[PDB]
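Report on the structure given below.
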Amino acid sequence: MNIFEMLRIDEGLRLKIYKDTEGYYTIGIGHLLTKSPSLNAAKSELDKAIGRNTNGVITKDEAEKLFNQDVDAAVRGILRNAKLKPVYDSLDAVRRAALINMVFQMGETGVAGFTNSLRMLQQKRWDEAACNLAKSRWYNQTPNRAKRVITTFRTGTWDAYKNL
Ligand SMILES: *SCC1=CC(C)(C)N(O)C1(C)C
Ligand SMILES: [Cl-]
Ligand SMILES: [Cl-]
Ligand SMILES: [Cl-]
C-alpha cells in the first residue's frame, strides 16, 4: 500500500465525466473539474487539463496523468502551508499518506482549518485525534472513507485498506 493505491481505492476510476459525492463534475481518479453546474464549463476545464478536444471522455493513461499531478499538488500544498507542514514533518510515512488523502479530498485550506485535530496529531495523541477528526462535516458526509483515513491516523498501519 502507498498514497497512490490508497487514493485509487478512495476515489475510484471513471473515464467519463461524472458527479462526485458533492455533485461536482469530476473525471478520472477523483479529478475535480469545476464546482460549476454547467457541463459545458466542466468539458472546457477537461479539455484544458488534457490539452485536447475530449468531449467528456479520457483514456486510462490520461486519468493516471491527472492523478499523478493531483497527488504531487496535494503534497506540494502541504509543504507550502504554514499549518500543515509542521504536522506532516512530524508524522511517519503511513500517517503522512493519511494527511495527503485529506488534502486531496478537501484542499489545503480545508484541512488547514482542522486546528484541534492537527494539534492532537502533532502531539501524537492518536486516539484523541481520531475522536476529534470524526466531529466534522467530512465524516458525516463521507463516513466510510473518513473512517478509513481516521483508522490510518489512529494506528499508523494500512489495516483499513488491505482487504480493498
Ligand atoms: S470520540 C470518542 C468516543 C466517545 C463515545 C461516544 C463513547 N464513543 O463511542 C467513541 C469511542 C466514538
Ligand atoms: Cl470519486
Ligand atoms: Cl489540472
Ligand atoms: Cl464514504
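For all residues, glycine too, the Cβ spot is worked out from N, Cα and C.
Features as listed in Swiss-Prot:
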- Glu11 to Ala, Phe, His, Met or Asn: Complete loss of enzymatic activity (MUTAGEN)
- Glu11 to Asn: Loss of 84% of enzymatic activity (MUTAGEN)
- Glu11: active site, proton donor/acceptor (ACT_SITE)
- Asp20 to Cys: Nearly no effet on specific enzymatic activity (MUTAGEN)
- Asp20: active site, proton donor/acceptor (ACT_SITE)
- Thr26 to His: Facilitates transglycosylation more effectively than hydrolysis; covalently bound substrate (MUTAGEN)
- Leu32, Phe104, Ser117, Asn132: substrate binding site (BINDING)
- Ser117 to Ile: 500-fold decrease in enzymatic activity (MUTAGEN)
- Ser117 to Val: 50-fold decrease in enzymatic activity (MUTAGEN)
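This view paints the features noted in Swiss-Prot onto the structure.
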| residue | record | CB count, 10 Å |
| --- | --- | --- |
| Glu11 | mutagenesis position | 20 |
| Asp20 | mutagenesis position | 18 |
| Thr26 | mutagenesis position | 22 |
| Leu32 | substrate binding site | 18 |
| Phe104 | substrate binding site | 24 |
| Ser117 | mutagenesis position | 23 |
| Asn132 | substrate binding site | 19 |
Rounded Cα-Cα span from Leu32 (substrate binding site) to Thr26 (mutagenesis position), Å: 4
Local backbone state of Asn132 (substrate binding site), from DSSP in three classes: helix
DSSP three-state assignment (helix, strand or coil) for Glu11 (mutagenesis position): helix
Spatial neighbour of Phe104 (substrate binding site) that is closest, considering only the mutagenesis positions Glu11, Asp20, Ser117 and their CA atoms: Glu11
Candidates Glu11, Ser117, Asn132 (recorded positions) - the one closest to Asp20 (mutagenesis position) by CA: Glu11
Recorded positions close to ligand 2 - of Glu11, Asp20, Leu32, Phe104, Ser117, only those whose C-beta is under 6 Å away: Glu11, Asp20
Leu32 (substrate binding site): secondary structure state under DSSP, collapsed to three categories: strand
